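**Q** Attaching a single structure in structure tokens format; questions to follow.
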Amino acid sequence: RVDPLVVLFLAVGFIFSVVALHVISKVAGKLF
Amino acid sequence: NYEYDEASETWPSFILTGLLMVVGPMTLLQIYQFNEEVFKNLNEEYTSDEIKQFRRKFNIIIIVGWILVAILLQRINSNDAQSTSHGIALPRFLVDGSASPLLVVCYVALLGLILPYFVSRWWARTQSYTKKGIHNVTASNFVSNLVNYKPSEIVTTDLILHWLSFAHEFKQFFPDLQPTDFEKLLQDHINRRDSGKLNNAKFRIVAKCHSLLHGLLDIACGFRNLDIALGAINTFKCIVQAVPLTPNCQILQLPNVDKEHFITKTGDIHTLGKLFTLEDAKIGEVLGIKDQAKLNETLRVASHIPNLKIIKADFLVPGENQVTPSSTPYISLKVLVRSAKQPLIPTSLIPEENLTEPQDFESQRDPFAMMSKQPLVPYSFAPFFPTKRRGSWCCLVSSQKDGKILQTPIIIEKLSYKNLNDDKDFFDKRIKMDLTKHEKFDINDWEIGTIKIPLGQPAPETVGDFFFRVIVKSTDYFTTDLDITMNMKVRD
Amino acid sequence: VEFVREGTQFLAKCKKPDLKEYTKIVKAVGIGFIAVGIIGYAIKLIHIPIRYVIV
Amino acid sequence: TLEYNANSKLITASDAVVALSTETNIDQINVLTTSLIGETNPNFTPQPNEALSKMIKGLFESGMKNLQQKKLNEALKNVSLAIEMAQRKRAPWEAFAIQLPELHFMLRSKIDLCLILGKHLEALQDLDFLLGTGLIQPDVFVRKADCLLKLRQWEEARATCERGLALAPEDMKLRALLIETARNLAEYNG
Amino acid sequence: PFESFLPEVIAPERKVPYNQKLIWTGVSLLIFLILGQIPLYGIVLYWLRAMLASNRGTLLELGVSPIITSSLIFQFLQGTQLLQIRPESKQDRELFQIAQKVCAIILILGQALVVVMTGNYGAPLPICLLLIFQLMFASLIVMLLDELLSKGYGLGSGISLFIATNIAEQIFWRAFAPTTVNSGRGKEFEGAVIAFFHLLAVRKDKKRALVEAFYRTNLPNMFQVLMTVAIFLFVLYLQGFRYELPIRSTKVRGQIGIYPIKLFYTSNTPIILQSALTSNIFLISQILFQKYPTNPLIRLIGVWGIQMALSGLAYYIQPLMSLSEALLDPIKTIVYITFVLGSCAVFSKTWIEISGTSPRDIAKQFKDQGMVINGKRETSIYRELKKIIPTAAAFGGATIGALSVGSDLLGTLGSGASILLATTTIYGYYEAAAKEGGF
Amino acid sequence: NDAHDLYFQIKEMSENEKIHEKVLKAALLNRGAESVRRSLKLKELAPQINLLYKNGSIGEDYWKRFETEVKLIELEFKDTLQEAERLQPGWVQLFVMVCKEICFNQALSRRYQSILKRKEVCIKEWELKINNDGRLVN
């Protein structure tokens, strides 16, 4: 049902989304 | 909150320590840092230059670490230097300088692009390959060819060449050629013909055909077909020797012979022992080379390829003395590696000590430990094969009730060719003076190699005689192979 | 003291690893442990300045 | 592509070059059509014909008579003709378990005749076919080894003789053939 | 039992080679470790976090707690014989496996909800929703990753693997810490080798700097590193001990082999049970002395001081950190050593009785498989195993306790139990790889 | 590599040129016999294919492709039987055994016809000096 490459993909996507949220919040607070 | 290195006074020591912990062990390990092969020299003396040039075509970290350590030590020595105050050794500009977004962007790039792409590439590369060592497309092609294989069509060398011409791994080498081009190239290679321009492709595909032929043999044994396996072994021989399959081929695999003279003059010599039956100068006169310095090379190379001969062969069961129903025995072979120039030695002269099996728990627990201690085989004599190969023996067993392969063929490589050295040269067939009663003949000097084959299938539940057939063929020469029958007397 | 005697009699019966097998064992385990340790150490250290920059 | 004959009702491939599978399938379909033309009943039974088998038996007996007349050429010719007729003019829907034994029995006689006459290659091919088609008997391995020794194939001769002995090791001819093969091979290498 | 269609990774129908397995272990470990170093977004029990290998304030706050709790409670429900599992079917096993997941997920939800509603993150809807989503996602990721590593793509379990990884990471950080601490005298590295070479380079006084960085009564030094690597090598040497008795088959004649009986038969269980019991009883005594200030029984059980109890049973059960305390109260030392050894030994006995590895169970398994002793009879296998298995288990537990107390007194960079777990897991991996055969 | 398309081509030719009817029955019997032979071949090769797959020497995609071909052959056979019943009413019990027998009969005929080509490959491979009458001249 679930493939390991799909697991890696969703995990790295989640980590990337989290760090992206962090950095965009940081730059928004810095500029505004 | 931490306090980064503001005056560059702590990170130099950290980097120096980190580099020391890597350079030390490497420098330490760098400072710290059975079978006679008579063909290693005779091969490069007969190989053509086009093959040599092709084969030729296809620590500083210690020093840089040491100089970096010296530079860091100099930089440290050039420096000037109640609650606690924690601090981090990393510099301040690395987090507070203008390269602050640089670190985060290179990190997120390495995390989001380099890792997933590389791991997916590695996975797709390791999935498309077969555990045997071939591509999946080639395996599927071979399986489909064996499936819709008419049992009426006889197996030949041309058919297996045509099958190999569909190797998918050849298309990756040259996406511009066609399978017919591959077939023509392999034909020119076997018949010792020049391609003119695609010689680099011909050598490449011939060197790659090894794993392809082994995979085809494995698939044939999986489908339990004996004719295809025998054809595959013969075609491997023909490829490695660069000679078409002929009745008198053991004499054509020799380096310096002319067919137009040998075939037309003589038509009775078909093996090597029959050739050695002739005199010394008679052999050269028959082969039509008339060159003493060149006749010595061919005589030496023809008197140094291994011919097999069994001494004792039977089914053995570990820890017992007889075969019982539904038991798991294995095959034990006592072969005698000989050359066609040596006469035959009777079985009675064997001292019976090399044939008896040791009776100890450590010895009957793993019967292959003593086999895995034999020296490897020397490099093969294939001046037309692109790369360098060692000898190899593919042993396969089938049944005698129908004639079907019943297990995968075991590829044995550890074997002693001591009986082939030039030390025991008095044992010549042309002397016919009963060399058994010789002052130099010591029956304890002749080593008898051993071959043990796991059966992979238990004994039948019935009681009686069940005949088998084990075949031990060569892979590099056209020597006298083994084809014997043996029956397990199930007696309980 | 009888328990110690029985334990010694048992140890005498065990198969102590010889130098050759012990060498392969220690090589494998040390390589594995050092690898996982350096991985953990690098992951722990790299994320500190990244966390300072981002957070 | 393919063309269809009208008066003969034969299907032929009008292509210049055709594959082997297409060719043999076209031939099989033509054979089926020719058999359906001769056979009248729509729901035909796998029961074999009678007049055809009678003609086959008659030609076989006429060939066998030449053996008592010591005529080994016309006998072989008649036997080959009978085998060809049995293979050609017999519909494929006939009983396999009945079409096979008659073929085996006629082929054994043809084998013995060609082996006595001197034609060895055809004999070897016929033994190979009869052995691969599902008949294993020690009376065949002996003749196969004899033929291989006559046409000088010593390795396959020894292998076949060993396989034959591995089934009926109480034979007295297989052992003599094995001894002769071993001697010939030892001279062949020595 | 019930039917549920939940996301699950499929096990390969063919045996995975060793190289792909190792690569999968490496990449899964890297992913899990990166997941543990990322803090949450909406934000503004040291014993468990050190034992369960998790940290607060990051995405790995829950960590492997739901998985370990579900596995423990399910093993307990199996041992108490309330599931009536039948090995004759290949469906009850899958039902048990999916029940593991369905309890793990709801435990994830419960733990995350109680953490977000009671934690120190604050009462003030989108913020708490996002925080709960982050935690549930991380937990389901790590649990499915453990499932993947256990299905066959990995060398073995993921829980013990992650525990060993955190242990090795702590060990390496205790020696190579780049963090500095400046309190009056100056900046000193918190690690061992770093500070050692730093003092060797900057002091320009070798005879003094050597002894100054070699003792380091306040911070870890090179002596602790030498002691811990020495005890590591000793543990490695002590893992090869085994009793190999010769066995032969009777139903299938011709199968000759050996049955290895290792020294660490219980394989690190009795020590972890003893440590858990000691930690729980110490916390209980501490909370009890905190509630009741002074009472006859409360003063008798233990009098806490500087936290370290004194003149109490809790004081007696205190572990030793250095030789100074050893020479301080020899009575406490000689009672604590005997206590820990006896407790670990009896724990080993009870565990070999409970876990179904008793000599009677082994004799029954031999009867099923038909294997017998080489030079002995059939009705003597049980009597011979009674002569080997209990003594071997007791002695292995005793040596494990001795190694633990030795690591505790020598003052290594890490607890003896942590090193034991790490080496045991890695040795199991190596033994599996060697028995299978691979690079 | 099958005669299934041959019957369709013959049917299309009949639908336009008004060819005889017995050729359609012949082609249908041929397709049925080929389907029976392929089904028997697959049933016999299934264990060896499964063993090669479990041994990890054949791949993964070919395994599922063979598994799908298992039911593809049965679907082709069901279609053939349906077409046979469509062509001749009440001709299902006899057609099965007829094609079952003609399968083995045509296999035997092909095996016997192949000896003509098999006889010359031995000559070419062993370099025999055979004059007329099949005799050897050494």
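Numbering of chain E is taken from Swiss-Prot, so the residues present carry the numbers 12-55, 63-142, 147-328, 336-468, in order.
Going by what the header records, the deposited coordinates were determined by electron microscopy, 4.0 Å.
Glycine residues also receive a Cβ, built from the backbone N, Cα and C atoms like all the rest.
So Swiss-Prot says this about it:
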type    : residues                  : note
MUTAGEN : E:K273 to P or G          : Severe growth defect
MUTAGEN : E:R275 to E, F or V       : Severe growth defect; lowers SRP-dependent and SRP-independent translocation
MUTAGEN : E:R275 to D, G, P, Q or Y : Severe growth defect
MUTAGEN : E:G276 to P               : Severe growth defect
MUTAGEN : E:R406 to E               : Severe growth defect; lowers SRP-dependent and SRP-independent translocation
MUTAGEN : E:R406 to D               : Severe growth defect; lowers SRP-dependent translocation
**Q** Sorted by position, what residues of the same chain at least six away from E:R406 (mutagenesis position) have a C-beta under 8 A from it?
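**A** Residues satisfying the criterion: none.
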**Q** Using CB atoms and a 10 A radius, I'd like the single residue among the mutagenesis positions E:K273, E:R275 with the highest neighbour count.
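**A** Ranked by Cβ atoms within 10 Å, first place goes to E:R275.
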**Q** Return the whole-number Å distance between the Cα positions of E:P142 and E:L147, the residues flanking a gap of 4 unmodelled residues.
**A** 7
**Q** Calculate how many Å lie between the CA atom of E:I328 and the CA atom of E:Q336, with the 7 residues in between left unmodelled, and give a whole number.
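**A** It comes to 5 Å between the two flanking Cα atoms.
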**Q** If you count Cβ atoms within 10 Å of the Cβ of E:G276 (mutagenesis position), leaving out that atom itself, what do you get?
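**A** There are 22 of them.
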**Q** Can you give me the CA-CA distance across the unmodelled stretch from E:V55 to E:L63? There are 7 residues absent, and I want it in whole angstrom.
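**A** The unmodelled segment spans a Cα gap of 20 Å.
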**Q** What does DSSP say about E:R275 (mutagenesis position): helix, strand or coil?
**A** coil
